[PDB]
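Visitor: One structure, pasted below without further comment.
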Amino acid sequence: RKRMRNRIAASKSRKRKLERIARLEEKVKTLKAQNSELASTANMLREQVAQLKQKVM
Amino acid sequence: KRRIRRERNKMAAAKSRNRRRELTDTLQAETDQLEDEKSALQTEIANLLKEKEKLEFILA
DNA sequence: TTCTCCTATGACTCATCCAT
DNA sequence: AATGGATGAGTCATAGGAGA
């Protein structure tokens, strides 16, 4: 028993370490994308403001 | 044979555990950063927009 | 191409740290 | 003091890759 219960832990402990790794990999992926796109919209906007600041100046 | 390999494999078990600790430490720390970068672009965007409008009004 | 050897990695077990 | 889970670390079996 003592061994059998403990197996179950070691097993569960390995899995947690595995998942966190997965989850992170996933988060890194989506972040790269959203993070990259908002950058593009950020640029469409920076220039438009630059332009308008002039038209008003 | 064993005395050789056992210590030899001891190093591998160690080195592998080593990498997983670092892989995670890195991904974790990287996503923390990417999260911030994203977060700030969301505010950079919000402010750019307010400027955009403001200027369009000046051209009203 | 298939056969051989070696490292990397899962899964077990053990010792140890903390809380009940 | 006693019992139970978490996690590091050693061991084994075994797979997958580099090379004869």
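Chain B is numbered as in Swiss-Prot; shown residues: 139-198, in order.
This entry, so its header tells us, was determined using X-ray crystallography, 3.0 Å.
Keep in mind that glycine also has a Cβ here, set from the backbone N, Cα and C atoms.
According to Swiss-Prot, the experimentally introduced change B:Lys192 to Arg is described as follows: No change in sumoylation.
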Visitor: Reduce the DSSP letter at B:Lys192 (mutagenesis position) to three states and note it down.
Guide: helix
Visitor: So for B:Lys192 (mutagenesis position), how many other CB atoms are inside 10 Å of its CB?
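Guide: I count 12 other Cβ atoms within 10 Å of it.
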